[PDB]
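My questions will all concern the structure given below.
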Amino acid sequence: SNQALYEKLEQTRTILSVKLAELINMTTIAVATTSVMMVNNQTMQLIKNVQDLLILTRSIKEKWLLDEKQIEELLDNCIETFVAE
Amino acid sequence: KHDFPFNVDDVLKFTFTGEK
Amino acid sequence: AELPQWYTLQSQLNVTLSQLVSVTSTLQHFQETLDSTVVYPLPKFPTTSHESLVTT
Amino acid sequence: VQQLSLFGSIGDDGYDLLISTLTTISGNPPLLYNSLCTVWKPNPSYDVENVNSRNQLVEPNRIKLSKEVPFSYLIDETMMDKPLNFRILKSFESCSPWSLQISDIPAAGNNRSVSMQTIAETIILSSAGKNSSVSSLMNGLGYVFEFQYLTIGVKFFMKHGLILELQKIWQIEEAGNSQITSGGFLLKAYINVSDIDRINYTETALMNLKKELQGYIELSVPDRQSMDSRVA
Amino acid sequence: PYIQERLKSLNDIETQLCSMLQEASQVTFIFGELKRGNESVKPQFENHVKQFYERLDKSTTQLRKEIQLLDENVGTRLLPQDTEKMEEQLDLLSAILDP
Amino acid sequence: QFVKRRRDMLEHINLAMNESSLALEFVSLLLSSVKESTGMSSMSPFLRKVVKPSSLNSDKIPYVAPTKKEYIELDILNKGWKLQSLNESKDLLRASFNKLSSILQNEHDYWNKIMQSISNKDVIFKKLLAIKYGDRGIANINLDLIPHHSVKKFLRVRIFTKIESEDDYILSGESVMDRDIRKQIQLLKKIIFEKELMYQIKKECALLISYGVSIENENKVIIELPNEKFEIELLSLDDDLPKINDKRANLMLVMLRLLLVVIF
């Protein structure tokens, strides 16, 4: 089940970094408004990627989570003192 | 900068017949 | 009353953004052709009854 | 007696892992035990027609007598001063009350889930007289000593009469003791049933054990020819 | 303990993610400063982005190594009573008979 | 608080639906000029009876786009909108930095609180973390253990004595009562343990009924003797020294728990 964390986590890292570079290369170049919302959606996707990393590390943490003489004498004095014979 | 023992049938056959 | 799952919401939002970008791309690709023609209704048009609609 | 068993085999390295696994599953520590089994085969010097008085064919079968013996006769000099637990296996006038048993060939049926076997058993309490030895008794019945094997291992007590025997088996001879399970431990999972509903329920217990242990140790069904003690 | 120290290391990785967020607000904010028409905030920009990808790379090495520890801990130190009550009653009884 | 936000959703998405529908109708009606009726299929029943096929104007005018592209009046707007994009991105990223910072703080405190509840001596089980005492409670967040706050069911035994009146009895003895995570573990284990022993006593008086040991209250049984009298009660700390039999009651209770351990 760790290979799914390898491929999934690594994919989230590549999408985060590469999508960040695509972001900065799209912030620097109704086309303007479409750039506004494409950049904003890339930013929010980076936020969801960071939150995804936090959830996966949380899943990692959850994976880390998931003699006889003293009795004879003691009971002897206990019974003798109890009954007061 | 960055990169991306034995055989169960033979043992039981010994326990029931004694052949090795 | 209560918002459902977020996967369907974000998916529909991604479809909306895909449609907007898909329309703006072809629109910006054909910006010289649409500016080289005029469109206005023909006599075959019930304008004697409704006039503001044709303006809209 | 109908015994339903499923066998397996492990190595000398995963012994602690299997003991810990079965300890966490059964919730009880293993119990160290041992048993000696002597097999008596028909006397080759004597010849008897394999037929009953009712003109019916008779198949010759071996007779196995098993008993117990304390570990004081098993621990030598280099084994002293050690904890009496499951970690020992990794370092390898009258007569006594014997246990007389005869095992038959398991039932047929392709794609079977369990290994049902019919075994007759009577308890030999004691004896007396001139020839009071168990060997002379078997010679009087018409059987001679063929071979014997001493097995030492651990057993568990779960539910529904299931027994897990993780044991090693040695052959007791005069020239030397050869280890048959050299390299690992023999695993067993049998239930002794004295009805169709109880037999199918026992098969359900064994299938639940194999399903629970699926992935770790595999419990297959042994061959019938490997459990047939008939003389040929 | 083992899971205590490793849990603290995971918390350190989470703080490295927080630092990744600091360097994110720094690359975006100081980047916007670079796009306002200023070039004097360039060295601290490049240093903040280099620290961004460096802290991220350290998070990848320590996190992947941690998952390797998860793979190499299965079976060993990771799972795939009335005695204390009796001794409690014995110590309590001895406390009664001997105040 | 939130219904207003739902109405904001209905308003924004409502306006988006209006502009999208009007845009679709405009595109279809603009299409109807050059149509073979293929684009009239996107119309409404009114637009179909209003517009007609092979209609409107198909005339052509010279190009106006390149003359506007030669001007440099558009780059200004582009730069402005991109700058605003940068600012908004910075703001949202900083807000997310605050939220994730607080979340990491609180959750890290939670982990630092869990470290004292798990190693190999402290036992833990399993979308929350449960724990069995004797039932099974659920552990949540300092930390607290919520069972099924709660009553303190701790039983006690009192020893009575009949004086020269040969009629009733007087109180002569009574057992003393003594009061983070492991503390609640041991306390609740004592609660379930003593309540289980009391359940065994309730299952005991039904067979000791003929020997004088009579059961009266579900949490109070009496024992009749020709000279003395015992009372076993299971109460909390809300109901109810020259006494002498205070030690015999303690020894009697310790013998009760010891006998229960013998049964186990």
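All residue numbers given for chain E refer to Swiss-Prot; the residues shown span 4-83, 93-111 in order.
Header lists the method as electron microscopy, 5.8 Å.
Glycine is no exception: its Cβ is also placed from the backbone N, Cα and C atoms.
Swiss-Prot lists these features:
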type: MUTAGEN; residues: E:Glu17 to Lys; note: Results in a decrease of TFIIK and RNA polymerase II occupancies at active promoters; when associated with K-24
type: MUTAGEN; residues: E:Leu24 to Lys; note: Results in a decrease of TFIIK and RNA polymerase II occupancies at active promoters; when associated with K-17
type: MUTAGEN; residues: E:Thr31 to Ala; note: Impairs interaction with RAD3, reducing the interaction of TFIIH with the head module and consequently resulting in a reduction of RNA polymerase II CTD 'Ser-5' phosphorylation
type: MUTAGEN; residues: E:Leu66 to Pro; note: Impairs interaction with SRB4/MED17, SRB6/MED22 and RAD3
Rounded to the nearest angstrom, how far is the Cα of E:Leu24 (mutagenesis position) from the Cα of E:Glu17 (mutagenesis position)?
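A Cα-Cα distance of 11 Å.
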Sort out the sequence-distant neighbours of E:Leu24 (mutagenesis position) for me: same chain, 6+ apart, CB within less than 8 Å of its CB, listed by position.
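None - E:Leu24 (mutagenesis position) has no non-local Cβ neighbours under 8 Å at 6 or more residues apart.
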When you measure from the Cβ of E:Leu66 (mutagenesis position), which residues in the chain that are at least 6 apart have a Cβ under 8 Å away?
E:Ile16
Suppose we draw a 10 Å sphere around the Cβ of E:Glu17 (mutagenesis position). How many other Cβ atoms does it contain, all chains included?
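If we count other Cβ atoms within 10 Å of E:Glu17 (mutagenesis position), we arrive at 22.
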